[PDB]
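**Q** Right, I'll just put the structure down here and ask away after.
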Amino acid sequence: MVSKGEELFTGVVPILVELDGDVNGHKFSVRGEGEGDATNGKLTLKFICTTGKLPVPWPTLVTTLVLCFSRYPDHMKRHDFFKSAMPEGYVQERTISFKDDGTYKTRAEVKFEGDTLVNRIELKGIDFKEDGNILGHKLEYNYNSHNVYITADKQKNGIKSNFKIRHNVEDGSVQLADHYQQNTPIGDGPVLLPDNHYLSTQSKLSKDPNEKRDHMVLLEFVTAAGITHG
């Protein structure tokens, strides 16, 4: 182990996710539960919309709804910022610009509460078009595999990332979601600032046949790569 935080991820860890959202004034909430295992890079989560119908497509919230569960290979352990911030945790902030449509602004705290890894999120969505791909629910219930590049932010004592997500549209087009991300430690403790690398992601979206509430079952594998050795 090369951080104190890394010791908290040697096994399966239960997860709680809480989002409070407002998109074009439509207020909604989501809660998720499941578990993460950073030893194999695997997350399993089930999310419900606690307020009724989700006013945005579930795929648009996948990135917002725990990168501490990324599998960092043995040779890359000194580049794992996310676990190094634990248990105090980190703030994850994004701007998500939907091409030709509105913007999500997010702020999340990811930290241990008890033995649970908690991701608690506020989301504000602005300038969405009523007849767009988002408020119109024109996005396919699926999710493309993606590489996300991680850089150190020495000033903020954390990391930053920009990346584009490609959401398939029912009419065969693609809706781009341009992500700008920064992560900053909550705690005063020392953290690992990484060399340039990327995270390889794969997300499978499904439904619980016994679940009548508006919901998303998520299986996510995230693996770090891109460092030649060390």
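Numbering starts at 1 and runs along the chain as displayed.
Positions of Cβ are set from backbone N, Cα and C atoms, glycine also.
Recorded in Swiss-Prot as a mutagenesis result, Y143 to C (Swiss-Prot position 145) carries the remark: In mut1.9; shifts fluorescence lifetime from 3.03 to 2.74 ns. Here Swiss-Prot notes a mutagenesis experiment, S145 to P (Swiss-Prot position 147), with the remark: Increases fluorescence at warmer temperatures such as 37 degrees Celsius. The annotation that Swiss-Prot gives for the mutagenesis experiment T201 to H, W or F (Swiss-Prot position 203) reads: Results in significantly red-shifted excitation and emission maxima. Under its mutagenesis annotations, Swiss-Prot gives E220 to G (Swiss-Prot position 222) the following note: Suppresses the 399 nm excitation peak, leaving only the longer wavelength peak at 475 nm.
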**Q** Using Cα coordinates, what distance in whole Å links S145 (mutagenesis position) and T201 (mutagenesis position)?
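**A** For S145 (mutagenesis position) versus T201 (mutagenesis position), the Cα atoms are 6 Å apart.
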**Q** Between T201 (mutagenesis position) and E220 (mutagenesis position), how far is it from one CA atom to the other, in Å?
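**A** Checking the Cα atoms of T201 (mutagenesis position) and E220 (mutagenesis position) gives a distance of 7 Å.
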**Q** Give the distance between the Cα atoms of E220 (mutagenesis position) and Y143 (mutagenesis position), rounded to the nearest whole Å.
**A** 10
**Q** For the mutagenesis positions listed here, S145, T201, which shows the highest count of neighbouring CB atoms within 10 A?
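**A** Counting Cβ neighbours within 10 Å, the top one is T201.
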